[PDB]
Number of protein chains: 2
Amino acid sequence: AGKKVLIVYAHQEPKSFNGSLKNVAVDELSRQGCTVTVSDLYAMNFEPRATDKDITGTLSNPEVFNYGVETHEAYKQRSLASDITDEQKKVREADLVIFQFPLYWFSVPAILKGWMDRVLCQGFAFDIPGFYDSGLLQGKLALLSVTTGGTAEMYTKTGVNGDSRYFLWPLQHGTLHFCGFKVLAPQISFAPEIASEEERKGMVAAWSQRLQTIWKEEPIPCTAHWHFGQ
Amino acid sequence: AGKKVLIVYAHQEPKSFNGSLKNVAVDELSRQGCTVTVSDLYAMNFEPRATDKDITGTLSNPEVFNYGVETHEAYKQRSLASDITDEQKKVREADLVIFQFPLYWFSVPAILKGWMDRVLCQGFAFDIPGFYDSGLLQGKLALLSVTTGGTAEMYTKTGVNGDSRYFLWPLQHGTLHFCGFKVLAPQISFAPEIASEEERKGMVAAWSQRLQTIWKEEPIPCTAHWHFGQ
Ligand SMILES: Cc1cc2nc3c(=O)[nH]c(=O)nc-3n(C[C@H](O)[C@H](O)[C@H](O)COP(=O)(O)OP(=O)(O)OC[C@H]3O[C@@H](n4cnc5c(N)ncnc54)[C@H](O)[C@@H]3O)c2cc1C
Ligand SMILES: Cc1cc2nc3c(=O)[nH]c(=O)nc-3n(C[C@H](O)[C@H](O)[C@H](O)COP(=O)(O)OP(=O)(O)OC[C@H]3O[C@@H](n4cnc5c(N)ncnc54)[C@H](O)[C@@H]3O)c2cc1C
Ligand SMILES: CCN(CC)CCC[C@H](C)Nc1ccnc2cc(Cl)ccc12
Ligand SMILES: CCN(CC)CCC[C@H](C)Nc1ccnc2cc(Cl)ccc12
Ligand SMILES: [Zn+2]
Ligand SMILES: [Zn+2]
């Protein structure tokens, strides 16, 4: 026991469907006795841009700015902007990181993309070498809880939008697995705007109910076959 | 001729490999007699976050904030923030939109993700019923010019990262095709940091040379089969 959870939450509106899914996760994980922290990115005005302001120390090469190189070195020297290290502390302490967001352009909203870009730097989240199964966040779990405009039917193989797993690839594999996370099955709450209020309440209750047994779940095999099939 | 091009450019450093690819595109398209415009997102300090500041008027619903609905209505009511409408004007005038960026987490840097989120609103880029082949930007061409850290071999179907086409799906299909663009084959400049000077020169020259005949190209079939098939 004694599990720690970080929820990285990306919605502007506390009364939103995303807000309800975040709150029910806080409620249920709290009820279980888990330690819970939420990064409410919009409320934090979280900075999404990868810039030279993210390093406060002497640059390795002040004539030609290479974000990856400079953040790697800043991580090692401890000269990263404090907003980044504040998030790194939350990740370091977490056993499970839940990302709660509406799908924007088959991906995460930009503010959350910026969290990934800025927080998961070399030295902290991965090394070269030291990625995928050797990533530095090994031993941790991650889970994408996503809401969509499109219906489940629209996000199937035979639909023009394609199977929902297709768009998970850059997030689950390219990012989370790359950093060493084991990835729990995504929670996709399809088309709440189209849904009836009863169907919406059902989707929120389904997430809460799933969370009751989250610590017993196995991760997915985060492979091309899982995402794309044969 | 009389062709118009917008380059949406996302790199912090003018002397970067991305910078050089952007500059060669400007040079070669300018030489051809094309009309060329560049949105240098980092130099513009482009806002990535989707917030209620993106609507200038009174909100469609001041009590509960729905970004998609509010921006749709704002577009119809000419009440979007000027940074967004400035970009929409550039897109509206363009026959070809080139995106020039380094791959960040199998996707675009957050600043460019924010451009997509905030600029391509419903009513402007898509609507009911105009999407995929009938998207509102139909008749326009789009092209992703991406640079990577990983090698071409890492980006193979059975390589650690999977086929590069796998990460293109959310961008080419879920975003560009969705908005009605015809998608020209991506330009992928693999691993310039690792490449020799000569190899880098070759990749820049390949891009310059490609641009010489860009108006003669057929778009790819932006399908699941192209992205995921044998
Ligand atoms: C920039 C942008 C890009 C997008 N790109 C995509 C894309 O690529 N693919 C795609 O499929 N969609 C896309 N969308 C649509 C988007 O994913 C949906 O709009 C979003 O997922 C809806 O979630 P929400 O929390 O905002 O819904 P909400 O509008 O907040 O929720 C709907 C309703 O649920 C109600 N509600 C809240 N809590 C509860 C509760 N506890 N019980 C019952 N009802 C409740 C709310 O009052 C509301 O009426 C995009 C949208 C934007 C703005
Ligand atoms: C947050 C983050 C996430 C990332 N995620 C990924 C990922 O998911 N997958 C992946 O594969 N990579 C990833 N990367 C790596 C990234 O994609 C590469 O670092 C980037 O593409 C390199 O391009 P660049 O323009 O910055 O190269 P640069 O470092 O600017 O350039 C490389 C070399 O080319 C030289 N050069 C510039 N112009 C010319 C010229 N005209 N002729 C010859 N040489 C020239 C430069 O001087 C330099 O020496 C990530 C990086 C970051 C920071
Ligand atoms: C017209 C607005 N309103 C009236 C019913 C319906 C809500 C709008 C719906 C949910 N939004 C969407 C539904 C489905 N797909 C989408 C893809 C993108 Cl990129 C953006 C928005 C999307
Ligand atoms: C000083 C040496 N310097 C090159 C300038 C280090 C370059 C490291 C290499 C290129 N970067 C990378 C190579 C391959 N994959 C990657 C995935 C991510 Cl997320 C981030 C960086 C990556
Ligand atoms: Zn994986
Ligand atoms: Zn397509």
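Chain A is numbered as in Swiss-Prot; shown residues: 2-231, in order.
According to its header, this structure was worked out by X-ray crystallography, 1.4 Å.
Positions of Cβ are set from backbone N, Cα and C atoms, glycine also.
Summarising the annotation, Swiss-Prot assigns FAD binding site to A:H12, A:18-21, A:104-107, A:148-151, A:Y156, A:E194, A:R201. The substrate binding site annotation in Swiss-Prot covers A:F127, A:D128, A:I129. Swiss-Prot lists A:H174, A:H178, A:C223 with the feature Zn(2+) binding site. Under mutagenesis, Swiss-Prot gives A:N162 to H with this note: Loss of activity toward CB1954, no effect toward menadione.
Structure with Swiss-Prot features highlighted.
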residue: A:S21; record: FAD binding site; contacts (Cβ under 8 Å, 6+ apart): A:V205
residue: A:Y105; record: FAD binding site; contacts (Cβ under 8 Å, 6+ apart): A:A111
residue: A:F107; record: FAD binding site; contacts (Cβ under 8 Å, 6+ apart): A:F168
residue: A:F127; record: substrate binding site; contacts (Cβ under 8 Å, 6+ apart): A:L121, A:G136, A:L137, A:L138, A:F179, A:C180, A:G181
residue: A:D128; record: substrate binding site; contacts (Cβ under 8 Å, 6+ apart): A:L137
residue: A:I129; record: substrate binding site; contacts (Cβ under 8 Å, 6+ apart): A:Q123
residue: A:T149; record: FAD binding site; contacts (Cβ under 8 Å, 6+ apart): A:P103, A:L104, A:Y156, A:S165, A:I189, A:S190, A:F191, A:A192
residue: A:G151; record: FAD binding site; contacts (Cβ under 8 Å, 6+ apart): A:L104, A:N162, A:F191, A:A192
residue: A:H174; record: Zn(2+) binding site; contacts (Cβ under 8 Å, 6+ apart): A:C223, A:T224, A:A225, A:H228
residue: A:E194; record: FAD binding site; contacts (Cβ under 8 Å, 6+ apart): A:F18, A:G150
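Here the Cα atom of A:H12 (FAD binding site) is found 24 Å from that of A:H178 (Zn(2+) binding site).
Cβ proximity to the substrate site centre (mean Cβ of A:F127, A:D128, A:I129, cutoff 8 Å) flags the following additional same-chain residues: A:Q123, A:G124, A:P130, A:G131, A:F132, A:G136, A:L137.
Taking Cβ-Cβ distances under 8 Å and a sequence separation of 6 or more, the neighbours of A:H178 (Zn(2+) binding site) in its chain are A:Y133, A:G136, A:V184, A:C223. Comparing Cβ neighbour counts within 10 Å across the binding-site residues A:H12, A:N19, A:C223, the minimum falls on A:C223. The record gives A:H174, A:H178, A:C223 for Zn(2+). Within 8 Å of the mean position of their Cβ atoms, the other Cβ atoms in that chain belong to A:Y133, A:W170, A:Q173, A:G175, A:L177, A:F179, A:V184, A:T224. When other Cβ atoms within 10 Å of the Cβ of A:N162 (mutagenesis position) are tallied across all protein chains shown, the result is 21.
Highlighted here are the binding-site residues (A:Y105, A:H178, A:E194) whose C-beta falls below 6 Å from ligand 5: A:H178, in sequence order. Checking the recorded positions A:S21, A:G151, A:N162, A:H178, A:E194, A:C223 against ligand 4 with a 6 Å cutoff on the Cβ atom leaves no residue at all. Less than 8 angstroms from a Cβ of chain B: among the binding-site residues A:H12, A:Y105, A:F107, A:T149, A:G151, A:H174, that describes A:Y105, A:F107, A:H174. Listed in sequence order, the binding-site residues among A:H12, A:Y105, A:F107, A:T149, A:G151, A:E194 whose CB lies under 6 angstroms from an atom of ligand 3 come out as A:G151, A:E194. DSSP gives A:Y105 (FAD binding site) a strand state.
DSSP classifies A:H12 (FAD binding site) as coil under the three-state reduction.
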